[PDB]
Amino acid sequence: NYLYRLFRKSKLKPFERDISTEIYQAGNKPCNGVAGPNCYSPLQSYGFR
Amino acid sequence: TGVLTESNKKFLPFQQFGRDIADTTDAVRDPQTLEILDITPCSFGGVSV
Amino acid sequence: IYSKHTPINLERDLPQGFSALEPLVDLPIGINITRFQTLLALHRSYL
Ligand SMILES: *[C@@H]1O[C@H](CO)[C@@H](O)[C@H](O)[C@H]1NC(C)=O
Ligand SMILES: *[C@@H]1O[C@H](CO)[C@@H](O)[C@H](O)[C@H]1NC(C)=O
């Protein structure tokens, strides 16, 4: 249930919250909001056991 | 440590603390009673024997 | 938010001189603000 932002274009500022669930472009190719090669979701969950 | 006296300084409503020419506080505005107390250092001087 | 009200004659709306803006309302929001827009009032016509 606990997720972190693995990927973002720039570092955040102090006391700023980012909740935008938009795709990140990790490569030269645009991703157009759809996952695929070199296009990953920014939010990943922790494996707490 | 100082003497608290009545003041004739027209503080603005937002303003609380005070200061002087050399950025040394000359007065304080008390929260409990909204009055301005001028702060003056206690009497002192040099002793020559 | 800082504000000031200054009566002006029939001249350039932004006048000369100094009118310092008193700290009016310091809102504890903590949100991201990058764009803004002004709100106007309109009266219904009834015609
Ligand atoms: C207590 O402090 C408030 C301001 O923080 C003031 O408005 C109020 O009059 C005070 N009450 C008494 C009983 O002094
Ligand atoms: C506020 O949002 C814009 C776009 O929605 C973003 O680019 C900007 O970095 C945000 N502000 C902060 C301080 O992160």
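By the numbers in Swiss-Prot, the shown part of chain A spans 450-498.
So how was this one determined? The header says electron microscopy, 2.8 Å.
Cβ coordinates are placed from backbone N, Cα and C, and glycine is handled just like the others.
Experimental mutagenesis at this site is recorded by Swiss-Prot as A:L452 to R, annotated: Increased resistance to neutralizing antibodies. Decreases HLA binding to NF9 epitope. Increased binding affinity to human ACE2. Looking at Swiss-Prot, the entry for mutagenesis of A:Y453 to F says: Decreased HLA binding to NF9 epitope. Increased binding affinity to human ACE2. According to Swiss-Prot, the mutagenesis experiment A:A475 to V carries the annotation: Increased resistance to neutralizing antibodies. Under its mutagenesis entries, Swiss-Prot includes A:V483 to A with the note: Increased resistance to neutralizing antibodies. For the published mutagenesis A:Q493 to Y, Swiss-Prot gives the following note: Reduced host ACE2-binding affinity in vitro. Quoted from Swiss-Prot for the published mutagenesis A:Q493 to N: Reduced host ACE2-binding affinity in vitro. For the naturally occurring variant A:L452 to R, Swiss-Prot gives the following note: In strain: Delta/B.1.617.2, Epsilon/B.1.427/B.1.429, Kappa/B.1.617.1, Lambda/C.37, 19B/501Y, Omicron/BA.4, Omicron/BA.5, Omicron/BQ.1.1; Contributes to cellular immunity evasion and increases infectivity. Here the residue is the original one, but Swiss-Prot notes a natural variant at this spot, A:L452 to Q: In strain: Omicron/BA.2.12.1. The natural variant A:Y453 to F is recorded by Swiss-Prot, whose note states: In strain: B.1.1.298. What Swiss-Prot says about the natural variant A:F456 to L is this: In strain: Omicron/EG.5.1. Quoting Swiss-Prot on the natural variant A:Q493 to R: In strain: Omicron/BA.1, Omicron/BA.2, Omicron/BA.2.12.1. Recorded in Swiss-Prot as a natural variant, A:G496 to S carries the remark: In strain: Omicron/BA.1.
Locations of recorded Swiss-Prot features on the structure.
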residue	record	DSSP class
A:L452	mutagenesis position	strand
A:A475	mutagenesis position	coil
A:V483	mutagenesis position	coil
A:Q493	mutagenesis position	strand
Integer Å distance between the CA atoms belonging to A:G496 (variant position) and A:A475 (mutagenesis position): 24
Proximal residue to A:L452 (mutagenesis position) among recorded positions A:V483, A:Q493, A:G496 (C-alpha distance): A:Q493
Cα separation, A:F456 (variant position) to A:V483 (mutagenesis position) (Å, whole number): 15
Least surrounded among the recorded positions, given as A:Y453, A:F456, when other CB atoms within 10 Å are counted: A:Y453
A:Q493 (mutagenesis position): tally of other CB atoms within 10 A of its CB: 12
Cα separation, A:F456 (variant position) to A:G496 (variant position) (Å, whole number): 18
Integer Cα-Cα distance in angstrom, A:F456 (variant position) to A:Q493 (mutagenesis position): 9
Pairwise CA distance, A:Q493 (mutagenesis position) versus A:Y453 (mutagenesis position), rounded so that it is a whole Å: 6
